[PDB]
Every structure is written in C-alpha cells, then in structure tokens.
Amino acid sequence: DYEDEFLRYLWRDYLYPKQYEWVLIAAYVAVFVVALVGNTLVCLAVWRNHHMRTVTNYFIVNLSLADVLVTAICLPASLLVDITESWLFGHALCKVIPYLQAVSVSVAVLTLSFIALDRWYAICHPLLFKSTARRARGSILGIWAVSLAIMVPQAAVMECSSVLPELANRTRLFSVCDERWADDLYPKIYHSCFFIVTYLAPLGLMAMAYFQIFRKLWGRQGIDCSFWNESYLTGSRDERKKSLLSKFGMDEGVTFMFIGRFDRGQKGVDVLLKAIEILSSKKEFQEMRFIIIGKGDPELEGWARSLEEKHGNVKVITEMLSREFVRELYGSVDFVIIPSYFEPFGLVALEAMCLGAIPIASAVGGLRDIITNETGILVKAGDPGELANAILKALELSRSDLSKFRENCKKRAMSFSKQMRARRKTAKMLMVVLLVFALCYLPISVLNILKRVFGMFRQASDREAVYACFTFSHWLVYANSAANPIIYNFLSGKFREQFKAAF
Ligand SMILES: Cc1ccc(-n2nccn2)c(C(=O)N2CCN(c3nc4cc(Cl)ccc4o3)CC[C@H]2C)c1
C-alpha cells in the first residue's frame, strides 16, 4: 500500500558518495574550456579573414556557435544535475535548458547536412553547383528557424517536480527536472521522432552523400608535380624533339606519341592505328611523326610493327622504359594522343601536360574534366576518323608558335591536380567530423530510445550503473563540441594557420 511512500520517507537523506566525481568535474571543465576557446577561435578565424569566408566555413561557424550555446548554457547544468542528482535551477530554466539543448543538436545536425549537401553538389554534380554566401547566410537562418520551431513540444512537456505525485506531504530535499506527458503514445512517438530527425535520417543521408563523394574522389590524389616538370630536361624543346626523332632514325616533323596498354576497348590504341591507316594517304602525312609506345595484345603489337615497317615516320616501342625517360618523351614530342574508351583518371594527360605535351584525347571520363578549351583537342571516343581529323588540326596548329598552348597545358594540369588534392583533404576532414559526431551522439541516443520508447530503466537496483551510463553519454555529447575545433586544427591547413596566428 504505502511502500514507495514509506521507503522514500526513510531513504530521503541517503546520499551515496560517488567514488569518481573529481574526474567527472575535471572532464567537464576540460571540455568546457576547450570547446569555448576552440569554437571561438573557429569563429574568429573565419569571420576575420577573407580567404576563409567560404560557404563550408560559414556552416562550420554555425556549427561552432551551436556548440558554444550548448557549452555555455547546458554543459554546466548537465554537470550539476549529473553530479548532485538534482535540479538547482528555476522552473523556467527547466524548460529552457533542455529546449536549447534539443534545438542546438538540431542546428548542429542540419548544419552538417547542408555541408554534406553542398559538397555533394560541388563534387558529384558540378554543373548544378550553386553556392553563394547569400544562400548560406539565409539557409542558416532557416536551420535556426526550423530548429526553434520543432523543439517547442520538448520545452512544453518539461516540468520540475520532486516528491511522488498525489501525495499530501510535499516535503522534499531536492527537486528534479524531467518530462511530463499525458498519453503514453506521446513520449514514445516524440522520442522516436527525435532520434529519427536529429540523428537517423540526416546521418543516413550524409552517409549516402559522402559515399558518393568518396566514390567520385577515390584514386584521384593527383601527380607528383615535383617529378613531372620540364626543369629536369636540358636544352630547348625543339632540339630535344630533333634529338628524339633522329635517335629513332626519323627526321624533324610534328611528333605525336601514344603511351599505354595495347588493349581492345580500353586505351584505344586500335583507334590510333586505324587513324594512322586513314592518314596513310593525304599530303599531310609526311609532315607527321608517330611514336607508339606500349605493350599488350600480340595482334595489336603486330598491327603496330607493320606500320613501323611500312611508314618511315612511325616508331613502335614495346621496350620497358623508365619514368625519367617517359618524362623526357613528354617534354620532347609535340602532341600526345590518348584515344581511351572510358579513362577515369587521365594521369597521362596530366603528366604529359606538365611537360608541355599537348593532349589529343577522347572526350571520356577524367579526360573531359582535365582537357578544357584552349588546352587540348577532344575527340568522340572510338571513331578513328574524328581522331584523324583531330591530328590534322594538330598539324595545322603546329605551323604556329604553340608555346602559349603548352604553357596553358602546364597551368591547367597543375591547377587541376592541386584542386583534386584540396578536394580530397576537405572531404576527409568533413568525413571525420561527421564520424566523430555520430559516435559522440550514439550512446545518448541508444539510451534515450531505450528509456523513452522501448521500456525504461526504472525497476529496483537497476539504476546505479544506468546513471553512470547517462552521465558518460551526456559528457560525450558535450565533448563533441570540444572535438570539432581540434579536428579542424589537425585536418585543415588554413585553420591551423589561424589558430597559430591567434597567439
Ligand atoms: C544532458 C543531455 C545532453 C544531450 C542530450 N541529447 N540526447 C539527444 C540529443 N541531445 C540529452 C537528452 O537526453 N535529451 C536532449 C534534451 N533534453 C535535455 N535534458 C537536459 C538536462 C540538462 Cl541538465 C541539460 C540539457 C538537457 O537536455 C531532454 C530530452 C533528451 C532527448 C541530455
């Protein structure tokens, strides 16, 4: 009958001294200061400098401000509650602080989502990529609006109660803050939807987005620009060409060069050979030199050697060469032909371009991205005829200086390589941030979903370790706020620079 009543009456002053408290305090103040100075350093770094004012960094600022909010208001309250098992604040703050916590979690997740979306467009759909500062500073406002709108039920249900309800004796030592619902459907529904909205759906979506992003960035680390440059070549280019041609027993002429596996339906050496057969006539053919380098199918090798013994301006190399010598080739020949069928990386285009070799390549895959206007010739893949015509145009261009074209090739290759490297680094950082986020909010979510929907931890002496789980989960949640600036400091060069300069 009056068991809970009487037991509460007897044990109401039984404080149980927790063995590990000073470590919790130390952890909380550590996280507190680190999150504060870290996130403020983020905000300062971005706001002050102009090169930092990027959409990604505007969002990162939004995230940092969210974390600042949480760290300032909710972290100390969470510390006090978790240590003293009591609510030491007003009835108003009992609604406000958990509300601000929910809202800020929302803001954080949505921010990461917009980061992921922005990067997903920039990388996976470059053509549709629209991302001005006006969009960001206006989308952030939408994030805060929705976040401040959909969290009002939690503010509503937050109540500050103490002694067991329906009890005449309102005597108490301490009060506590918790949720008060009517129908038991309401808390289950709201908390399941809270887990879904603030964790499940956006982290799923972002998992997809970063999956596609990393799939698009995979294997694209760029090339060694320190190796692939003309600096290690001696003399003038035309004299290197003259030396090269005379070394193969040929005379001066507009030199084209293929390098790749002799494949049927990949590197397209067959397209090249066919194109040479097309060029076997015409007046222009004698003005051309061809150097076909590679090794693959015996049929294609024979097909090449036949041309090497038919036309005096065609040399075939099935010999194994060194990178230094390949470099020397790229810095000697006039044009390099990449008749690929689906070339996803086009490292030959980059490596050759860095050495002034002008690319004549099939408009497929990576090549399309690398070779733009005023920096190469692009061909419908597969068609030997259009390739031959491209070679003819190359010849008609060779009756001019071509030097600025080559310098354009160099610049394009270098900027492209640097861009893909920067891209890689950025995506890596954002990935790590998302990951650390997920791991940080995982325990509190598994606990909340196990406490508010699928039963609870309310029965008997099944509470002592559960409190410890909850305190740890809370601390972790706040530790994320300290984590992000550190992540930025290890994985973003510009943030490193600004974090150093701030001292
Ligand atoms: C302390 C803390 C930290 C993070 C939390 N989180 N889990 C998921 C998202 N974020 C929670 C938590 O379990 N939340 C979020 C909001 N809630 C809440 N209660 C709080 C009490 C204090 Cl002292 C300070 C902040 C508080 O936020 C009550 C509802 C419930 C869903 C609690």
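Numbers here mean position along the shown chain, with the first residue as 1.
Header entry for method reads X-ray crystallography, 2.8 Å.
Using N, Cα and C of the backbone, Cβ positions are placed for all residues, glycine too.
Less than 8 angstroms from the CB of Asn448 (mutagenesis position) sit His191, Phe194, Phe195, each of them six or more residues away in the same chain. Look at Swiss-Prot and you will find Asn448 tagged as suvorexant binding site.
Experimental mutagenesis at this site is recorded by Swiss-Prot as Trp11 to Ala (Swiss-Prot position 36), annotated: Strongly impairs response to orexin-A. Proximity of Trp11 (mutagenesis position) to non-local residues of its own chain (separation of 6 or more, Cβ distance below 8 Å) is seen for none. When secondary structure is read from DSSP and collapsed to three states, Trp11 (mutagenesis position) falls in the helix class.
Listed in Swiss-Prot as a mutagenesis experiment, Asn448 to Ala (Swiss-Prot position 318) is described as follows: Strongly impairs response to orexin-A.
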